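What follows is a single structure, written as structure tokens, with notes after it.
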Amino acid sequence: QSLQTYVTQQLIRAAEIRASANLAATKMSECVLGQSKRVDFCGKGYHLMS
Amino acid sequence: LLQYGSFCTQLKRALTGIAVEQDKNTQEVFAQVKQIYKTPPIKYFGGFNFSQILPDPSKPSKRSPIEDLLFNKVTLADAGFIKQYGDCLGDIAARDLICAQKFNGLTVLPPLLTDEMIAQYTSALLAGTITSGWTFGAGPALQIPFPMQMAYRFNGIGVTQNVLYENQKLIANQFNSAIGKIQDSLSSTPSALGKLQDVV
Amino acid sequence: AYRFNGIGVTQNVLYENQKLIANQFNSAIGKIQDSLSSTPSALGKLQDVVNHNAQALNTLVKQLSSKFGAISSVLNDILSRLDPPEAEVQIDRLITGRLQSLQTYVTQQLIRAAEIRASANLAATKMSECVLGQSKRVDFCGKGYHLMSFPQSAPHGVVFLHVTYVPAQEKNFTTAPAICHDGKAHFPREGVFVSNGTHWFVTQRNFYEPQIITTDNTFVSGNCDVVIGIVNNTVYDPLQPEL
Amino acid sequence: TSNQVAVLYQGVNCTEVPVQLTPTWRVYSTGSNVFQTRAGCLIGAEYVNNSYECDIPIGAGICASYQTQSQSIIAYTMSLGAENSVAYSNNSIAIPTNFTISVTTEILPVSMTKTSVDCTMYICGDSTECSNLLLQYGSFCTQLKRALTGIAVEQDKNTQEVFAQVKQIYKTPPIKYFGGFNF
Ligand SMILES: *[C@@H]1O[C@H](CO)[C@@H](O[C@@H]2O[C@H](CO)[C@@H](O)[C@H](O)[C@H]2NC(C)=O)[C@H](O)[C@H]1NC(C)=O
Ligand SMILES: *[C@@H]1O[C@H](CO)[C@@H](O[C@@H]2O[C@H](CO)[C@@H](O)[C@H](O)[C@H]2NC(C)=O)[C@H](O)[C@H]1NC(C)=O
Ligand SMILES: *[C@@H]1O[C@H](CO)[C@@H](O[C@@H]2O[C@H](CO)[C@@H](O)[C@H](O)[C@H]2NC(C)=O)[C@H](O)[C@H]1NC(C)=O
Ligand SMILES: *[C@@H]1O[C@H](CO)[C@@H](O[C@@H]2O[C@H](CO)[C@@H](O)[C@H](O)[C@H]2NC(C)=O)[C@H](O)[C@H]1NC(C)=O
Ligand SMILES: *[C@@H]1O[C@H](CO)[C@@H](O)[C@H](O)[C@H]1NC(C)=O
Ligand SMILES: *[C@@H]1O[C@H](CO)[C@@H](O)[C@H](O)[C@H]1NC(C)=O
Ligand SMILES: *[C@@H]1O[C@H](CO)[C@@H](O)[C@H](O)[C@H]1NC(C)=O
Ligand SMILES: *[C@@H]1O[C@H](CO)[C@@H](O)[C@H](O)[C@H]1NC(C)=O
Ligand SMILES: *[C@@H]1O[C@H](CO)[C@@H](O)[C@H](O)[C@H]1NC(C)=O
């Protein structure tokens, strides 16, 4: 039972970390390799570069 | 226990899937480009100072000062290195939790990509975005002077180029001051890097 | 032509190279089937989706042969070999084990369902943004400058075909930020100043098309004592010669 | 391809490798088949400075592959990419003179299989005493059925959200001519 609980918690944390990593990859693609016009996506104000 | 089914096979499969997914996430994040660009030996970009983010060749690991501060701020327990059984049998009368975990069948695996490779990827991205702008992200890299690129960016945000070309020194000084304040702001705050510490 | 204007290229570039663009598009479309057929592991995600469910069901079926500490894994043998007031303690272990197996299966299914829902939401956003319009987000609807996209259906999934524009055959040139003339500084409206070695022209961004420098495509808005790196040349006024 | 294998002892010094072991089989070490990585000790592979793309991950920046050199198994350090260096000057620019139309593919999953489970048949089958004993264990099976039904409904919801953007069924013209574009 202890092993099952540990594995379930690890799986949930892995899902959360994967979501965060996907967001980070999107930010890398959109804010560093180009100029973004989305509001408050690459900082506060008018984005220039990153 | 042999007659209780195959739960442990499922446990091993789930753990292996998580382990593979971690490396997949790292590769997806940090491997955007497949070319290793290099910065020019002469560091002059119209008055813009990039010394705080470019790699430092003096130190062996070739990391920028900001990266040095970031790596020194975060404390890591186990890095997946070789926690040799000899170290546990050393018997220094100070039994840590790592040896207790190891003696009960729990181990930590090292990541596929080292820190040096990630630093190399970051340096390549920085060189590409400094010497070419946004051209290298959609095809071959095209050279362009930095003030002209920043004028293009100001035109993108909705300001004419003569505004930039008549205030180059002030903009450069403001950028330099803003970059310089970043290290002090990061060092002064004790709980700036809370997310990674929580993860550990 | 509207799409090329959207990505930042004038329409005359399209209208003067229609046949070449059509041939390139036809060749790129034709190569897709060969590329898909040659690769053996191209459609790995859908196959993994099928295989995970198959393996989970097979494991759930296989779990029925465990004893869980009892004397047998068959209820009929226990019923026919043991005292009815005594056989209950043997059935309890089997019931508990099978319940635990069902709980594990349900939890795994829920986690996989959450992941699949996230993937489906991403696919729906891509359908809305890349197919029904032109996207300016970098590396969202392919690599390069996005033009348009085509959807196709596949078992338990979707396939997007993105069409992109990629520059090629670059050349070196000498450039200047502004042009000095009659004590006035001139900046280009759209494009960049270019020097071929002797003369100076103005061109656009992603295609080489030199033009004679004129007051029609430049604005003064300043003086000639503050811009760093200015180069002085002649600016041609169109109306003056014809009066 | 081949029946050759390589062994990796995880987190073990190569000097402390055992040569009475739990596995009956043992691999004998020669002069050049022993390598030490930050992940442990590798036996049966040869190390070179030739660098390629990663084929089989091993540890911290070390990969393995099957190469003809006589075919054998080799170990190396993964290569990040091709070296490049763009010339930078403050009075020079680069401008393209031609273009290329490219087509790329992307694959995305949408839904999965919808399954249903019967508690009485799976746990007790046709037995009546087992069903009577299970009847006093609560209402877990109701929760199981509810979760399975929710997943089943969510699959169809995902498919409908993805593939039902428009509510009009358009038709292509009978004449297929679009200025030279072949669809
Ligand atoms: C860019 O900024 C850095 C950081 O301020 C400058 O490095 C300093 O240079 C001065 C003058 O040589 C030294 O007294 C400081 O000790 C340096 N600081 C550090 C942290 O090393 C650098 O000189 C600037 N670049 C240019 C071209 O002026
Ligand atoms: C740079 O462009 C100018 C303008 O097109 C070129 O000058 C032309 O040269 C050709 C060949 O000698 C002549 O037939 C034209 O009459 C010239 N035009 C003018 C307006 O004088 C010049 O040759 C180009 N530079 C180089 C190095 O090719
Ligand atoms: C731009 O690229 C296209 C594609 O390579 C070039 O078209 C080729 O031109 C050569 C020389 O005339 C022909 O032999 C090929 O058959 C053409 N290819 C196609 C697909 O038509 C085009 O010439 C290039 N533009 C310039 C100015 O060189
Ligand atoms: C569009 O492309 C298809 C595929 O190449 C063409 O179909 C071919 O037509 C030729 C000539 O009739 C046949 O010999 C081939 O067998 C056809 N291929 C297939 C796969 O059927 C089609 O003709 C093209 N459209 C136009 C208007 O030319
Ligand atoms: C431009 O000049 C640089 C340095 O002379 C050279 O490396 C590069 O290849 C040139 N570009 C082209 C397209 O020839
Ligand atoms: C034109 O540019 C040259 C080169 O810098 C300079 O010597 C000359 O004085 C300029 N002409 C005028 C009228 O200032
Ligand atoms: C392996 O053992 C030797 C024994 O002297 C030691 O020098 C070496 O550092 C050890 N290596 C590791 C990775 O622990
Ligand atoms: C591999 O490269 C290292 C680094 O220069 C060198 O010292 C070593 O001799 C090389 N080994 C072989 C077998 O060539
Ligand atoms: C940048 O401009 C300066 C003028 O102060 C010049 O000395 C330097 O050579 C230029 N850079 C390059 C790479 O030529």
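Using Swiss-Prot numbers, chain B covers 753-952, in order.
Header says: electron microscopy, 2.5 Å.
Using the three backbone atoms N, Cα and C, a Cβ is placed for every residue, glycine included.
Database features (Swiss-Prot):
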VARIANT   B:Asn856 to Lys  In strain: Omicron/BA.1
VARIANT   B:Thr859 to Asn  In strain: Lambda/C.37
VARIANT   B:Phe888 to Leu  In strain: Eta/B.1.525
VARIANT   B:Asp950 to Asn  In strain: Delta/B.1.617.2, Mu/B.1.621
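Around the Cβ of B:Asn856 (variant position), a 10 Å sphere holds 7 further Cβ atoms from the protein chains shown.
On the backbone, the CA of B:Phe888 (variant position) and the CA of B:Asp950 (variant position) stand 36 Å apart.
Taking all protein chains in view, 11 other C-beta atoms sit within 10 angstroms of the C-beta of B:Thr859 (variant position). Distance from the CA of B:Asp950 (variant position) to the CA of B:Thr859 (variant position) is 20 Å. With a threshold of 8 Å between Cβ atoms, the variant positions B:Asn856, B:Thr859, B:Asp950 that neighbour chain D are B:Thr859. Here B:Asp950 (variant position) is positioned 25 angstrom away from B:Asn856 (variant position), judged by their C-alpha atoms. Ranking the variant positions B:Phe888, B:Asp950 by C-beta neighbours within 10 Å puts B:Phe888 at the top. DSSP assigns B:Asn856 (variant position) to coil in the three-state reduction, outside any helix or strand.
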